[PDB]
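Asker: Okay, handing you the structure first.
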Amino acid sequence: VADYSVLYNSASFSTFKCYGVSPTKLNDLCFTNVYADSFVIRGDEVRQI
Amino acid sequence: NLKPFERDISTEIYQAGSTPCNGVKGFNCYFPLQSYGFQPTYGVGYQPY
């Protein structure tokens, strides 16, 4: 069970962007599997993702 | 969402998503109004109907 309230509503990170679903709707919604892809890039390459 | 046969003529800056940003753009909201990209030289998808 993952808590997305401290990950989003706390506003402890720099920025976030959502696609197709609101960030406040992720508490009552979920799918079959969840993955996390960790990588390091530059600032000018953020828009390329 | 707007119900069938409902009119809103307001052109001002209001709430976009589920989190009100209180007027002026910022606080992880976006600018609601957008403009058409119609180009005479491109294909069918960009042609106005």
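Going by Swiss-Prot, the residues shown for chain B are 460-508, listed in order.
The backbone N, Cα and C atoms fix where each Cβ goes, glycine too.
According to Swiss-Prot, the protein carries these features:
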VARIANT   B:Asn460 to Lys  In strain: Omicron/BA.2.75, Omicron/BQ.1.1, Omicron/XBB.1.5, Omicron/EG.5.1
VARIANT   B:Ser477 to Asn  In strain: 20A.EU2, Iota/B.1.526, Omicron/BA.1, Omicron/BA.2, Omicron/BA.2.12.1, Omicron/BA.2.75, Omicron/BA.4, Omicron/BA.5, Omicron/BQ.1.1, Omicron/XBB.1.5, Omicron/EG.5.1
VARIANT   B:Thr478 to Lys  In strain: Delta/B.1.617.2, Omicron/BA.1, Omicron/BA.2, Omicron/BA.2.12.1, Omicron/BA.2.75, Omicron/BA.4, Omicron/BA.5, Omicron/BQ.1.1, Omicron/XBB.1.5, Omicron/EG.5.1
MUTAGEN   B:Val483 to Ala  Increased resistance to neutralizing antibodies
MUTAGEN   B:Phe490 to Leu  Increased resistance to neutralizing antibodies and human covalescent sera neutralization
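Describe each of these features in terms of where it is and what it packs against.
Answerer: Listed in sequence order, the residues of the same chain lying 6 or more apart from B:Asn460 (variant position) and placing their CB within less than 8 Å of its CB: none are present. DSSP assigns B:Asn460 (variant position) to coil in the three-state reduction, placing it in neither a helix nor a strand.
Counting every protein chain shown, 9 other Cβ atoms lie within 10 Å of the Cβ of B:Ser477 (variant position). B:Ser477 (variant position) falls outside any helix or strand according to DSSP and counts as coil.
Counting every protein chain shown, 8 other Cβ atoms lie within 10 Å of the Cβ of B:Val483 (mutagenesis position).
B:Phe490 (mutagenesis position): 8 other CB atoms within 10 A of its CB, across all protein chains.
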Asker: Give the sequence-ordered list of residues that share a chain with B:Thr478 (variant position), lie 6 or more positions from it, and have CB atoms under 8 Å from its CB.
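Answerer: Sequence-distant Cβ neighbours: B:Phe486, B:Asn487, B:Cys488.
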Asker: To the nearest whole angstrom, what is the C-alpha distance linking B:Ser477 (variant position) and B:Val483 (mutagenesis position)?
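Answerer: Spelling it out, the Cα of B:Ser477 (variant position) and the Cα of B:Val483 (mutagenesis position) are 16 Å apart.
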Asker: Quick one: of the recorded positions B:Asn460, B:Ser477, B:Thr478, B:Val483, B:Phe490, which have a CB under 8 A from chain A's CB atoms?
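Answerer: Near chain A, the qualifying recorded positions are B:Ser477, B:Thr478.
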